[PDB]
Amino acid sequence: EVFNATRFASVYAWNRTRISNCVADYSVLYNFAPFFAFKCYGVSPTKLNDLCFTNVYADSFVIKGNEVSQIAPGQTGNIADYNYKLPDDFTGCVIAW
Amino acid sequence: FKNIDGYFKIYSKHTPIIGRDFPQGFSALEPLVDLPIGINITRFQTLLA
Amino acid sequence: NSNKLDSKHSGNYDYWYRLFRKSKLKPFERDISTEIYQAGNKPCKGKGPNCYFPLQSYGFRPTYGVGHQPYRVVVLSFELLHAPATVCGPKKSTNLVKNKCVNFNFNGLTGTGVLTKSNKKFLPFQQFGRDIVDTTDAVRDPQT
Amino acid sequence: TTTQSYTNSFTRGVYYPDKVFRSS
Ligand SMILES: *[C@@H]1O[C@H](CO)[C@@H](O)[C@H](O)[C@H]1NC(C)=O
Ligand SMILES: *[C@@H]1O[C@H](CO)[C@@H](O)[C@H](O)[C@H]1NC(C)=O
Ligand SMILES: *[C@@H]1O[C@H](CO)[C@@H](O)[C@H](O)[C@H]1NC(C)=O
């Protein structure tokens, strides 16, 4: 439901769906879309279904190709400093399709 | 040979035995060297003369 | 903490660390390799989707947290076993006395007893010695 | 080129596990 909406809010409305009392089924995360950026920094993208979390935050954005690579810890630009800043100590994964 | 927690071991004993083949009489096996390699080993080949 | 060797202006990401290994690491085994980590299904000889580089940069850039500073950690592995020693500390060289009840600290093995020349057959690699029941019985003189 | 003949190990391959002297 969060990866198949119709009006994913852009960078000015980070549009977060908080995750609790869920099941972390990441098979959909793999088979869904051909993908273009699947960078994981703090958590492995395969050794993660064995980890249990308290809450998970997913922010759905709409940007261009350059901004897709721009979204990264410790980065500057029109989207990494003025609209949405990624923390340096961020542990998680990014999805871009 | 073995490399448990590194430490390659070579135990040796030389005897000009009857010489038919791999014999049957028991023999002890004295160590020669003990070197703590601390590397990873998986295969085994040999050089010739 | 080593802030004066692993930090510099404008950042420093020289160091590296692994998070993607095909299995758990056995003790004291190095797995240094730049083999691209493809979980996926496809071969992925190169980079890209679901087939990523196994090791990431630690990102030890100056200071961004007390729990995130550049700590230098070194581990010292001793082997306290019955084997010929190589490293010691301060040494006293009191001359050996036999046929007398003495306290001995032979090569780290401490104890009390009486010593005498024996007629055993220690092989040059044998150091400690024992008796029937697993106790230090005869220690060959490392000097003479 | 070498052969790959199979033989029985019989009783063999026992070394000294440690550097500790023993008798009887
Ligand atoms: C979104 O859902 C509809 C029906 O629920 C489905 O037909 C469509 O394929 C879905 N979108 C994607 C990208 O799978
Ligand atoms: C050593 O290599 C084998 C295969 O080459 C591998 O299975 C094992 O995990 C490695 N161990 C270490 C400590 O590198
Ligand atoms: C000094 O050490 C060497 C090393 O074996 C040996 O000659 C002996 O243990 C010592 N020399 C003496 C006590 O004169």
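Numbering starts at 1 and runs along the chain as displayed.
Per the header of the entry, the method used was electron microscopy, 3.7 Å.
Even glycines carry a Cβ here, placed using N, Cα and C.
Record features (Swiss-Prot):
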- A:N4 to Q (Swiss-Prot position 343): Reduced viral infectivity (MUTAGEN)
- A:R7 to K (Swiss-Prot position 346): In strain: Mu/B.1.621 (VARIANT)
- A:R7 to T (Swiss-Prot position 346): In strain: Omicron/BQ.1.1, Omicron/XBB.1.5, Omicron/EG.5.1 (VARIANT)
- A:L29 to I (Swiss-Prot position 368): In strain: Omicron/XBB.1.5, Omicron/EG.5.1 (VARIANT)
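Ligand 1 lies under 6 Å from the Cβ of A:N4, out of the recorded positions A:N4, A:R7, A:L29. Using a 10 Å Cβ-Cβ cutoff, A:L29 (variant position) registers 18 neighbours.
Separating the Cα atoms of A:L29 (variant position) and A:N4 (mutagenesis position) is a whole-number distance of 12 Å. Within the same chain, no residue at least 6 positions away from A:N4 (mutagenesis position) has a Cβ under 8 Å from its Cβ.
A helical conformation is recorded for A:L29 (variant position) in the three-state DSSP classification. Sequence-distant contacts (6 or more apart, same chain, Cβ under 8 Å) of A:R7 (variant position) do not exist in this structure.
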